[PDB]
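S.K.: Take a look at this one; I'll ask things after.
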Amino acid sequence: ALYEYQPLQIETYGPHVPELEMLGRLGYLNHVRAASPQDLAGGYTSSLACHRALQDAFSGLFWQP
Amino acid sequence: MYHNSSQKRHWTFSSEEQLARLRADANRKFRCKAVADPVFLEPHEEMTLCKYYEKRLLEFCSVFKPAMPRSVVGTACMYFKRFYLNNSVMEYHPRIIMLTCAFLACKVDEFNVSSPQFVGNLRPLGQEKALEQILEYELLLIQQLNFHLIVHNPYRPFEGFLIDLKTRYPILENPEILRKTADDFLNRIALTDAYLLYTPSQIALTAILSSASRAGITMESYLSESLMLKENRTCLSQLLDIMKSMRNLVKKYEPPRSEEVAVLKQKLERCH
Amino acid sequence: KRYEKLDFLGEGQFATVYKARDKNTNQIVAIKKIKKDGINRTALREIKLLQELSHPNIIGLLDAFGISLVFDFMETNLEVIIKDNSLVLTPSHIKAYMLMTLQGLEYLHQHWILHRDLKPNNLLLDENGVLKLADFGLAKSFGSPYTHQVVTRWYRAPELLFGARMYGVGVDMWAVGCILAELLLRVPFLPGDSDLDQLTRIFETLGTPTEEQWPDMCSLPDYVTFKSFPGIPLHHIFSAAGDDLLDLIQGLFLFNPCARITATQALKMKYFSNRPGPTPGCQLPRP
Ligand SMILES: Nc1ncnc2c1ncn2[C@@H]1O[C@H](COP(=O)(O)OP(=O)(O)OP(O)(O)=S)[C@@H](O)[C@H]1O
Ligand SMILES: [Mg+2]
């Protein structure tokens, strides 16, 4: 009766989006506004905004009614 | 998210014939209710009046202070279109309905503004009467939307596509130049019924590539290579067909004319 | 209408709740009667957020009209179980509650929504033992480039107490940690009488962080220097708790909001995969 983690499977009908931690390496963050130290203090990073923008850009792009 | 939202499940329609049929059914139902005569309006006159009042809502949101975020305006316009899909302008005057849509959009999009400022944006007794009418019609507007209030706009997908182009499309030197024309084409799309037929991401990509075409830059490689559509040519053909249909839909859009609109306003005021 | 009013359930500052039955499917549900502004903004927020979400561990908005909000009927809440003395909370029960809460929160954060009102009485339980998050009247969508007076004070994260305007999932995660503490001690973890008092108790229990543990602490507008405490080490706080549970608690209580573990990372820890597994919901304790 042991638990085993399985990732959530949500079909997005669009291109694959790179992982949140991989955004800095791939170079996306060079085109988003940097987070102020006040923002970083509360836990907001520019990677969150970039990831959200990419997810909305790629969502439902390959879906038809 | 859009891919499992209520907008995709209930408010994206297969074709324009579906929208025309829904509007015709609404007009016919209103006529049947009223009967139980040239006073009534034809569906195309209703469409012209709806375009005119959507334009009026756009300018109202543009003049509004404090400044309205673009998401609020887009949500209000989507509310207007959705409400007049299944309702006749003769049963409910669009002049009140557009203000109710702006009110509900401000509430939904967390643009915290008190009612006195809202009515003060209107050009005092008339302001109070308008506020009372908005209070009367708010719940009706909510019911006609089937309690589906989150509206997915193409502005954030546009920004995401801009980021992706800046990152993994070096052959396009500066994606920032594809902003003014892309935004203008996005507005022109918003004027049509494309918001009820296509996904926000599709609309954003269509605007981006239309701006690219106007600048002479082809980006078929962005779809084929950067977007990994070489694996599936059928998906690429489907996307190109959707974009071509959107461009044609924008091409055939007919702006309302002043004389026809004035006659329609006279007729509608007679109906009220 | 479609529902017959069977019983009166409870009261609230924004609404009144009634246990009712719909005759079309003859099912028991809960109707929430909402009591120059217009429609209540909290009810509008709940409507706009619960229609876009569908998950087994999130309360379902079955129907709404004019305004009453129809939800699934839930027997109890986690606070009732915690405050009860007859029921004993074995580690398997705590594991099951934490697993359901973290699955619901993982789904919620995947769709870029912060609950912002997590506490034991907001975690509703059904007859079959399924735990669902509820009270979405303070929830909000994040990730876009927010008032600092959110979350109940006993469950508020230190960054919120220091008046953080922009934040992330950490404000939820910290609350989960407090809930976990409440599940182990059967008592509120940090019962402060004020924001300053809450911060004082936080720093007494866990120690005063430094710039090493929180690089930009001093940039928060409501940050004031506090006394230095060593903080009680977590293993004396929770005497009956295995090392994996201590690891999870330490992850949930890191002072750095960025370093604090997310729902996904929390679900991947060894604590949830180790023996014994979570108790099946069909045999969870019932008050
Ligand atoms: N879906 C539900 N099914 C059964 N009972 C519910 C349900 N939702 C809420 N309740 C119960 O009905 C009452 C709801 O009251 P609430 O307003 O949600 O809580 P509250 O803390 O009193 O409100 P505040 O102080 O404004 S946050 C409580 O007794 C809840 O346990
Ligand atoms: Mg509550």
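In order, the residues displayed for chain B correspond to 1-36, 44-130, 133-281 in Swiss-Prot numbering, which applies throughout.
Backbone N, Cα and C define each Cβ position, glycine as well.
Looking at Swiss-Prot, you'll find the mutagenesis B:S5 to A noted as follows: No effect on the transcriptional activity of the reconstituted TFIIH complex.
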S.K.: In this deposited model, 7 residues are left out between B:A36 and B:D44; how far apart are their Cα atoms, in Å?
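M.R.: The answer is 14 Å, taken between the two Cα atoms.
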S.K.: 10 Å Cβ neighbour count around B:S5 (mutagenesis position)?
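M.R.: Excluding its own Cβ, the number within 10 Å is 21.
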S.K.: According to DSSP, does B:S5 (mutagenesis position) fall in a helix, a strand, or coil?
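M.R.: DSSP call for B:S5 (mutagenesis position): coil, neither helix nor strand.
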S.K.: If 2 residues are missing between B:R130 and B:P133, how far apart are the two Cα atoms, in Å?
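M.R.: Those two Cα atoms are 9 Å from each other.
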